[PDB]
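A.B. asks: Supplied in structure tokens, the structure appears directly below.
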Amino acid sequence: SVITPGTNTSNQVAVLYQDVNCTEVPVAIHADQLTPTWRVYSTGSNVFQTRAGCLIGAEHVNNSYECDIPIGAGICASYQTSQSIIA
Amino acid sequence: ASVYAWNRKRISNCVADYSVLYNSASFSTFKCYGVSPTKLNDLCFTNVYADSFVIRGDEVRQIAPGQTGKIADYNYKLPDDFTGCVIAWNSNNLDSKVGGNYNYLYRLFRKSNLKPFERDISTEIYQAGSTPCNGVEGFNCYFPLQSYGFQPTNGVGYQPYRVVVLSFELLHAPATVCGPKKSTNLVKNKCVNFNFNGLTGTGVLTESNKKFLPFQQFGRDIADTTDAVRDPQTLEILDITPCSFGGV
Amino acid sequence: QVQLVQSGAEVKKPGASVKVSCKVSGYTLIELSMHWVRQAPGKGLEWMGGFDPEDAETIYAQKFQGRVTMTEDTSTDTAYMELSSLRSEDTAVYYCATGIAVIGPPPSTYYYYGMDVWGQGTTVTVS
Amino acid sequence: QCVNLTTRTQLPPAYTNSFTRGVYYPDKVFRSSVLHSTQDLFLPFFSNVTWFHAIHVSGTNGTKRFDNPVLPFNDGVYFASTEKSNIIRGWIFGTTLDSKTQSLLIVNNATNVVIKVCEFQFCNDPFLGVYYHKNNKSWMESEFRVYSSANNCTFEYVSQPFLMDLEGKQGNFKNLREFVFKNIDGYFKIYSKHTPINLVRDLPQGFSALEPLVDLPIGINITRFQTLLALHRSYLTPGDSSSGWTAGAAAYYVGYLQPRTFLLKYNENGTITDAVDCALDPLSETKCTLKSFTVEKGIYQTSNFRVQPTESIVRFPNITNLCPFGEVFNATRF
Amino acid sequence: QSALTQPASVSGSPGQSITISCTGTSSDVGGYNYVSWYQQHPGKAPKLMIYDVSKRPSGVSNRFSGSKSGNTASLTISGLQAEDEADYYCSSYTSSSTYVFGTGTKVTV
Ligand SMILES: *[C@@H]1O[C@H](CO)[C@@H](O[C@@H]2O[C@H](CO)[C@@H](O[C@@H]3O[C@H](CO)[C@@H](O)[C@H](O)[C@@H]3O)[C@H](O)[C@H]2NC(C)=O)[C@H](O)[C@H]1NC(C)=O
Ligand SMILES: *[C@@H]1O[C@H](CO)[C@@H](O[C@@H]2O[C@H](CO)[C@@H](O)[C@H](O)[C@H]2NC(C)=O)[C@H](O)[C@H]1NC(C)=O
Ligand SMILES: *[C@@H]1O[C@H](CO)[C@@H](O[C@@H]2O[C@H](CO)[C@@H](O)[C@H](O)[C@H]2NC(C)=O)[C@H](O)[C@H]1NC(C)=O
Ligand SMILES: *[C@@H]1O[C@H](CO)[C@@H](O)[C@H](O)[C@H]1NC(C)=O
Ligand SMILES: *[C@@H]1O[C@H](CO)[C@@H](O)[C@H](O)[C@H]1NC(C)=O
Ligand SMILES: *[C@@H]1O[C@H](CO)[C@@H](O)[C@H](O)[C@H]1NC(C)=O
Ligand SMILES: *[C@@H]1O[C@H](CO)[C@@H](O)[C@H](O)[C@H]1NC(C)=O
Ligand SMILES: *[C@@H]1O[C@H](CO)[C@@H](O)[C@H](O)[C@H]1NC(C)=O
Ligand SMILES: *[C@@H]1O[C@H](CO)[C@@H](O)[C@H](O)[C@H]1NC(C)=O
Ligand SMILES: *[C@@H]1O[C@H](CO)[C@@H](O)[C@H](O)[C@H]1NC(C)=O
Ligand SMILES: *[C@@H]1O[C@H](CO)[C@@H](O)[C@H](O)[C@H]1NC(C)=O
Ligand SMILES: *[C@@H]1O[C@H](CO)[C@@H](O)[C@H](O)[C@H]1NC(C)=O
């Protein structure tokens, strides 16, 4: 599942892989066969574990905000400040 | 030409009337794939290629999409999505000589099956054994080409059949060759059953300012309807509009 | 690189004709303009025999015309010469010279006025 | 002929980026404002394209190194060369590239382009021998340097040259000569767009489509690739002493198409103006799923285009004996 | 058909400058600037040292130079050594499409 802002606003995206463990993210999508543009989303510093799945590309923020993009399982995404996707 | 080097000839800038052939000879096979023969008269063709060769009668069935055999695997492979026709006729009076005619050849052995419409003219010694052939024929080393050897007293399957297969492409390009349907006067801005360049349909014609590249003959709008077409006689680009607007 | 090979010496008799060859290697004669030379001891060189790159011809000085002719075989890359009516005056050594057709890159058609590459020559002598 | 023009040593090739280049028209039907998706052999975006300094100058003593090695054709070849001097003037397509099997040869001379399909006994170092013949005062072009002998010729195509006559630079500019070669179902397809480039170093972040040019019915197997260079004699200067065919410099680029799914966009005039590679990035996959370039804010489920089969494996039982079909079919009595 | 004037009696000390002169008619030397000199050792093939008056080919040292102004042409030898004592010629293209030579010059160290 791709979580994105408007294309006019930005081109940055985040990806949720549904109902899989984060350590099994490279195994599930087989990032060895994939392009490096997919492999940078396969494993990175911005990795979060949710009940819905493993979310890569959004930085976890302890501060709670109102939901505008429903990720699921109680986690929500927003494009905030220079500009990044926060979960 | 023989089947291992099948002669391919482009045909262009003409009208293809099948009637002329009627008197000369009758064809044993006229299977057309992708087109119907009864509508073969009323179509323009963008580019036609005739592939001419001679095979045996029992191999006549092998000239077809999705078939295998001697000729289909090692000599001449037709594509799966083949928009063309196959013509075959017996030639015992022509291609058979008393005592045997050995001009025509076929490829009995090959390493792999042929990809569609691929010609192999190689005569290299096929390796049928573990040891290398080293360019010398012997046991487990065979020449790839073998002769037919037609005889006048041979059986029907063994008689020579001349096969020409015509490959078409329709309604995607300007048509250099077309069928023998008499052209009539063009009437615009009215509902009419028009046949323009192989496009048959009932509709209303409209003059519109649409520019076509020279390689683009037929124009399709959004949701794949044919909005525009280039008339062959007059190079104006003509918009196609429905007979009834249907908003009643 | 560009090596010119000669036919060696040919001693003759007065009144006869002398046949000489010049073989190229590493480069073809169709791309090479060739000049001939009549080197003799005690006297400077004189220009008898050349293929003008500018003129698609092979002309010689006024003193030596008709007495000598030029035939060229481009198949074997061998350059030939017929002399005629030599009566005890041919005491000289014949160098085969050549130069570039047109110097510069392929668009350039600029002419070359040179006799750059030489051979070992042929020491003909008439007694 | 067939002399050694290359040295005994070579250098590793340079690698640079294909900044979203190499899209071509996959259909001849005019389409206006249609975001039509099409699956075909396309060059992947942001992929390694192999820079080949065929002739590289370095200082003074190291004059030039010559290298034009044979390459596997693979699925297809994206060829781009940005040399103003018109050094690159042909390609040879084939299998053995020998007289055992036939091969293709496109030679683009100034007067006409000649495409011949014969069994060509190519030289080890193929090139076009430009030279000057004193007889017609003509720098004439010799083809014998390409191949030793041609036999069993099956095709011949003569038409207009397609390199813009090697002119139109107007100073401080370069022309990017792009080409795409595809061999499908017995047909050879060549696509080509030539554009003025300002940066002489690498590919433009700019986008252009490759118009269909020719569709020759070659009918040959094509597993290997090489290009034809134009070289002049090294006896160019008076007193210079080199017989080698040394000339200019060539910096062509070779990229390999791979099967991919793309969403080409056709503009009002019928011109592709943008395209999206489905497997390139998660966002591009979202654009492929929604079939629109503008993606609204939110979460979207996307279908698979990212992964492709790398190879193929077959597993059959351990079987040694051949079947007695010769026993059944060739029986004396049925 | 004519011949160019060369002073056949020249000599000098090593490491000293000698100018070798070639003078000819307007018909031959006068027509063009294409006069080229040589370096023929006795019983050896001649070498080309300068072409088109001054342009010298690759493989010759800086010691050899030449200039032609008006009609008379000159070859200048500097940094003389013991191997340069040889017989030298000047050769000029004429309007009659002929490359006439000179009598030749003998330099002795
Ligand atoms: C088109 O041409 C290519 C190249 O000639 C053909 O592929 C080649 O097929 C042969 C025979 O199967 C291969 O030879 C064998 O390869 C295996 C390893 O793969 C090796 O163990 C054997 O000793 C033998 O060398 C050859 O390698 C292979 N070459 C390539 C580059 O794939 C292909 O069959 C031809 N296709 C058609 C449709 O004609
Ligand atoms: C460029 O190639 C063309 C190919 O057409 C050459 O033209 C042919 O030259 C051959 C051999 O000289 C002739 O026998 C043909 O009659 C010519 N064909 C036609 C119709 O052009 C042309 O000579 C080449 N030009 C160069 C040297 O660049
Ligand atoms: C391809 O070329 C070869 C060699 O020229 C041809 O083989 C010869 O064909 C001629 C003419 O038929 C015969 O006279 C020779 O006896 C043949 N030699 C051999 C050893 O076969 C071959 O037929 C040509 N093939 C095609 C289809 O063009
Ligand atoms: C992008 O959004 C800004 C602010 O909403 C707006 O001013 C601008 O016109 C938009 N651009 C496009 C291309 O929609
Ligand atoms: C994920 O990891 C946990 C341990 O942290 C394990 O209990 C669970 O079974 C794993 N689930 C999967 C999808 O393998
Ligand atoms: C949230 O709190 C945890 C407490 O362990 C801390 O490690 C983490 O860095 C905090 N993250 C942010 C975004 O403040
Ligand atoms: C066909 O002929 C008519 C008149 O005979 C002419 O007006 C028209 O332009 C022609 N069209 C073509 C395609 O030659
Ligand atoms: C030319 O190259 C080939 C292949 O490397 C080699 O076998 C041959 O001996 C070389 N010839 C010369 C002149 O070195
Ligand atoms: C190109 O290949 C190199 C290997 O040297 C690799 O590091 C690089 O990531 C590749 N380029 C891309 C865009 O993947
Ligand atoms: C020179 O050109 C003419 C006319 O094109 C031609 O007939 C003649 O054969 C040419 N000569 C050579 C040597 O190519
Ligand atoms: C297409 O190109 C023409 C010029 O040939 C121009 O007049 C027209 O506005 C363009 N239309 C578009 C935007 O596609
Ligand atoms: C059938 O059997 C006969 C026995 O003489 C043999 O000659 C012939 O080649 C066989 N045909 C095949 C291989 O089916």
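Residue numbering in chain B adheres to Swiss-Prot, whereby the residues present occupy positions 348-595 in order.
Cβ atoms are placed via backbone N, Cα and C, with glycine included.
As annotated in Swiss-Prot:
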type: MUTAGEN; residues: B:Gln493 to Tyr; note: Reduced host ACE2-binding affinity in vitro
type: MUTAGEN; residues: B:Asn501 to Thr; note: Reduced host ACE2-binding affinity in vitro
type: MUTAGEN; residues: B:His519 to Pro; note: Increased resistance to human covalescent sera neutralization
type: VARIANT; residues: B:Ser371 to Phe; note: In strain: Omicron/BA.2, Omicron/BA.2.12.1, Omicron/BA.2.75, Omicron/BA.4, Omicron/BA.5, Omicron/BQ.1.1, Omicron/XBB.1.5, Omicron/EG.5.1
type: VARIANT; residues: B:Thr376 to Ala; note: In strain: Omicron/BA.2, Omicron/BA.2.12.1, Omicron/BA.4, Omicron/BA.5, Omicron/BQ.1.1, Omicron/XBB.1.5, Omicron/EG.5.1
type: VARIANT; residues: B:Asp405 to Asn; note: In strain: Omicron/BA.2, Omicron/BA.2.12.1, Omicron/BA.2.75, Omicron/BA.4, Omicron/BA.5, Omicron/BQ.1.1, Omicron/XBB.1.5, Omicron/EG.5.1; complete loss of interaction with host integrins
type: VARIANT; residues: B:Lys417 to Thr; note: In strain: Gamma/P.1
type: VARIANT; residues: B:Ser477 to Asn; note: In strain: 20A.EU2, Iota/B.1.526, Omicron/BA.1, Omicron/BA.2, Omicron/BA.2.12.1, Omicron/BA.2.75, Omicron/BA.4, Omicron/BA.5, Omicron/BQ.1.1, Omicron/XBB.1.5, Omicron/EG.5.1
type: VARIANT; residues: B:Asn501 to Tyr; note: In strain: Alpha/B.1.1.7, Beta/B.1.351, Gamma/P.1, Theta/P.3, Mu/B.1.621, 19B/501Y, Omicron/BA.1, Omicron/BA.2, Omicron/BA.2.12.1, Omicron/BA.2.75, Omicron/BA.4, Omicron/BA.5, Omicron/BQ.1.1, Omicron/XBB.1.5, Omicron/EG.5.1; May enhance affinity to human ACE2 receptor
type: VARIANT; residues: B:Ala570 to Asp; note: In strain: Alpha/B.1.1.7
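I'm curious about the neighbourhood of these features; can you describe it?
C.D. replies: Secondary structure from DSSP puts B:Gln493 (mutagenesis position) in a beta strand.
Every protein chain considered, the tally of other Cβ atoms within 10 Å of the Cβ of B:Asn501 (mutagenesis position) stands at 17. According to DSSP, B:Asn501 (mutagenesis position) is assigned to coil rather than to any helix or strand.
The secondary structure of B:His519 (mutagenesis position), as reduced to three states from DSSP, is coil rather than helix or strand.
Listed in sequence order, the residues of the same chain lying 6 or more apart from B:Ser371 (variant position) and placing their CB within less than 8 Å of its CB: none are present.
Look at B:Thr376 (variant position): DSSP puts it in a strand.
Its own atom aside, the Cβ of B:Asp405 (variant position) has 15 Cβ atoms within 10 angstroms in the protein chains shown.
Under the three-state DSSP scheme, B:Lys417 (variant position) falls in the helix class. The local packing around B:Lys417 (variant position), expressed as other Cβ atoms within 10 Å of its Cβ over all shown chains, amounts to 18.
Within 10 Å of the C-beta atom of B:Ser477 (variant position) sit 6 other C-beta atoms, taking all shown protein chains into account. Under the DSSP three-state reduction, B:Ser477 (variant position) is assigned to coil, being neither helix nor strand.
For B:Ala570 (variant position), the number of other Cβ atoms no farther than 10 Å from its own Cβ, over all displayed protein chains, is 6.
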A.B. asks: Filter the variant positions B:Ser371, B:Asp405, B:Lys417, B:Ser477: retain a residue only if its CB is under 8 A from a CB of chain D. Output in sequence order; output 'none' if empty.
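C.D. replies: So none of them sit by chain D.
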A.B. asks: Going by C-alpha positions, which of the recorded positions (B:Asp405, B:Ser477, B:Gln493, B:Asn501, B:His519) is nearest B:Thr376 (variant position)?
C.D. replies: B:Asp405
A.B. asks: Take the C-alpha atoms of B:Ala570 (variant position) and B:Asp405 (variant position) and report the distance between them in angstrom, rounded.
C.D. replies: 47
A.B. asks: Counting every protein chain present, what is the number of Cβ atoms, excluding its own, within 10 Å of the Cβ of B:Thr376 (variant position)?
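C.D. replies: That number is 15.
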A.B. asks: Which one is it: of the recorded positions B:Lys417, B:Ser477, B:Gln493, B:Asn501, whose Cα lies the shortest distance from the Cα of B:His519 (mutagenesis position)?
C.D. replies: B:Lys417
A.B. asks: Which recorded positions are spatial neighbours of B:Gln493 (mutagenesis position) here, meaning Cα within 10 Å, out of B:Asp405, B:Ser477, B:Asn501?
C.D. replies: none
A.B. asks: How big is the Cα-to-Cα gap, in Å, between B:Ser477 (variant position) and B:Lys417 (variant position)?
C.D. replies: 24
A.B. asks: At the level of the C-alpha atoms, what whole-angstrom distance separates B:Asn501 (mutagenesis position) and B:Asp405 (variant position)?
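C.D. replies: Counting only the Cα atoms, the answer is 13 Å.
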